[PDB]
Each structure stands twice: as structure tokens, then as C-alpha cells.
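Each remark here refers to the structure printed beneath this line.
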Amino acid sequence: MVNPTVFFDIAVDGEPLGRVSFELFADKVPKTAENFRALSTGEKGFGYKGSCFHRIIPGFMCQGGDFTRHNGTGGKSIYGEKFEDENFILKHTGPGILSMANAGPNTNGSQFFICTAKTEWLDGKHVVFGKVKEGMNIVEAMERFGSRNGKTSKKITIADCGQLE
Ligand SMILES: O=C1NS(=O)(=O)c2ccccc21
Ligand SMILES: O=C1NS(=O)(=O)c2ccccc21
Ligand SMILES: O=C1NS(=O)(=O)c2ccccc21
Ligand SMILES: O=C1NS(=O)(=O)c2ccccc21
Ligand SMILES: O=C1NS(=O)(=O)c2ccccc21
């Protein structure tokens, strides 16, 4: 089947910035892709809409998905529990790679990061499950609001999100 595409409409201190869309590699990592797809549509009753990118490190990555504690300490999968690292088939090859944050082997929840460079040292530790398809320039615009320690200088939020045809 055809891989799902999801979009995030990003806002900066509540002003619209632009749209970033992702291919999710359901053909390689179906469980991981389905988690992110469902959280992006809100079909389980919760997920990414209204949440923020809480950690952004320019030249490295923009990190989000903590819709429970808003700071890197929370998140929730669609599965009732944190889930396995499905496989490490896909690697951190460059800008645009969408990968799972975690707290150790087999502890995937809802946090993820969009790489803005090649991050090969994360291979085998974080599960890659998608890639920016359109709006990488918007990820680049976002990255500028990050800082050395990851704290953001403006509030970067997913104003809306869902699945495209
Ligand atoms: O691809 C899948 N990985 S899974 O075990 O979570 C699962 C459950 C049900 C249907 C499909 C799939
Ligand atoms: O239908 C599904 N129920 S499930 O969420 O466990 C799942 C996981 C992956 C792909 C499809 C499906
Ligand atoms: O909407 C929700 N229903 S839920 O209690 O499972 C939940 C848990 C955490 C964040 C949001 C939500
Ligand atoms: O070491 C890490 N733990 S984490 O999942 O928050 C994370 C996200 C991005 C890059 C590195 C790391
Ligand atoms: O320049 C780009 N335009 S894009 O949105 O297709 C994209 C995706 C991934 C890496 C780079 C780029």
C-alpha cells in the first residue's frame, strides 16, 4: 500500500509560519508509522495538535511530540504503553529524517525529532520512520528559534495537523 503523508501547520508565538509534510514509511516500520499517523490526525482522542517543539538545536534537530508534559518529560503512544524499537532498517542519512525519541531500548512513546543534518551516531538507537516531503524550508525557519541548550526563543507550535491524500 501507499505510504501515508501527514502535515503539520507550524506557528511561531501563535502566528502562522508554514506547512511541513512527511512521508511515513509504513512499508518498513508499520507500527511506528501508524503511531505517528494516528497522533497527527487526533483520531484516538489525543495527539500532536496544539503541542510544541520543546527542544530545538540549530544544525542538529527540532524535537517535539510531548503533548502531555510539554517539556521532554512526557508523551503517550496509541498502544496503551511505550513500545518496542520496531527495527533499525532506516538510517539517519541527512536533513528531513523523522525519527523517534526515547528513554532507552524499547521505550517509544510519542516524542520524535526532525533532523536538520546527518546524525549517523543515532543509528541503531532511534527508529527512523519518515522523512520531510515538503516544507523543509519551514523546518529551517523553525530551527532558527532554537539555541545551544535546546531552549526556544519563541513558542513553536503545531497549530494544526492531520493526514493528506
Ligand atoms: O503492522 C502491525 N504491527 S502491529 O503488531 O502493531 C499490528 C497490529 C495490527 C495490525 C497491523 C499491525
Ligand atoms: O490496525 C492497526 N491496529 S494497530 O494500531 O495495533 C496497528 C499498528 C500498525 C498498523 C495497523 C494497525
Ligand atoms: O485525550 C486523552 N485521553 S487520554 O486520557 O487517554 C489522554 C492521556 C494523555 C493525553 C491526552 C489524553
Ligand atoms: O539522546 C537523546 N534522547 S532523546 O530521545 O531525547 C533524543 C532526541 C534527539 C537526539 C538525541 C536524543
Ligand atoms: O530542500 C528540500 N525540500 S524538501 O521539502 O523536499 C526536502 C525534504 C528533505 C530534505 C531537503 C528538502
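We read in the header that X-ray crystallography, 1.8 Å was used to get this structure.
Each residue, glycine too, has its Cβ placed from N, Cα and C.
What Swiss-Prot records for 7-163 is domain 'PPIase cyclophilin-type'.
For the published mutagenesis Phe60 to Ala, Swiss-Prot gives the following note: Loss of ability to stimulate MAPK/ERK phosphorylation. Around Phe60 (mutagenesis position), the same-chain residues at least 6 positions away in sequence with a Cβ under 8 Å from its Cβ are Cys115, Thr116, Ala117, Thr119.
In Swiss-Prot, a published mutagenesis experiment is listed as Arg69 to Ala, annotated No effect on peptidyl-prolyl cis-trans isomerase activity. Reduced interaction with BSG/CD147 and ability to induce leukocyte chemotaxis. Close to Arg69 (mutagenesis position) in the fold, though at least 6 residues off in sequence, lie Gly75, each with a CB less than 8 Å from its CB. Classification of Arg69 (mutagenesis position) by DSSP places it in coil, neither helical nor stranded.
The note that Swiss-Prot attaches to the published mutagenesis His70 to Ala is: No effect on peptidyl-prolyl cis-trans isomerase activity. Reduced interaction with BSG/CD147 and ability to induce leukocyte chemotaxis. Sequence-distant contacts of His70 (mutagenesis position), defined as residues of its own chain at least six apart whose C-beta falls under 8 angstroms from its C-beta, comprise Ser51, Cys52, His54.
Experimental mutagenesis at this site is recorded by Swiss-Prot as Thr107 to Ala, annotated: No effect on peptidyl-prolyl cis-trans isomerase activity. Reduced interaction with BSG/CD147 and ability to induce leukocyte chemotaxis. Of all the Cβ atoms in the protein chains shown, 15 others lie within 10 Å of the Cβ of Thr107 (mutagenesis position). In three-state terms derived from DSSP, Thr107 (mutagenesis position) belongs to neither a helical nor a strand segment and is classed as coil.
In sequence order, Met61, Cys62, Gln63, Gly64, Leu98, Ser99, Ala101, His126 make up the list of same-chain residues 6 or more apart from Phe113 (mutagenesis position) whose Cβ falls under 8 Å from its Cβ. Among the sequence features in Swiss-Prot, the mutagenesis site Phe113 to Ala is noted as follows: Reduced ability to stimulate MAPK/ERK phosphorylation.
According to DSSP, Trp121 (mutagenesis position) sits within a helical segment. As a published mutagenesis entry, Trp121 to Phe appears in Swiss-Prot alongside the note: 75-fold decrease of sensitivity to CsA.
Within 10 Å of the C-beta of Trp121 (mutagenesis position) there are 8 other C-beta atoms, taking all protein chains into account. Quoted from Swiss-Prot, the note on the mutagenesis of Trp121 to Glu is: Loss of peptidyl-prolyl cis-trans isomerase activity.
What Swiss-Prot says about the mutagenesis result for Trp121 to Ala is this: 200-fold decrease of sensitivity to CsA. Reduced ability to stimulate MAPK/ERK phosphorylation.
In the structure as shown, the Cβ atom of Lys125 (mutagenesis position) sits within 10 Å of 14 other Cβ atoms. Swiss-Prot lists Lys125 to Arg among its mutagenesis entries, and the accompanying note reads: Loss of acetylation and interaction with TARDBP.
Where Swiss-Prot documents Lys125 to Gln as a mutagenesis experiment, the accompanying text is: Acetylation-mimetic mutant; no effect on its interaction with TARDBP.
Listed in Swiss-Prot as a mutagenesis experiment, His126 to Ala is described as follows: Loss of peptidyl-prolyl cis-trans isomerase activity and interaction with HCV NS5A. Loss of ability to stimulate MAPK/ERK phosphorylation. Mapped onto three states, the DSSP output places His126 (mutagenesis position) in strand.
In the three-state DSSP reading, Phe113 (mutagenesis position) counts as strand. Note: the CA-CA distance between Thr107 (mutagenesis position) and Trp121 (mutagenesis position) rounds to 19 Å. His126 (mutagenesis position) has a Cβ environment of 20 other Cβ atoms inside 10 Å.
A coil conformation is recorded for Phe60 (mutagenesis position) in the three-state DSSP classification, outside any helix or strand.
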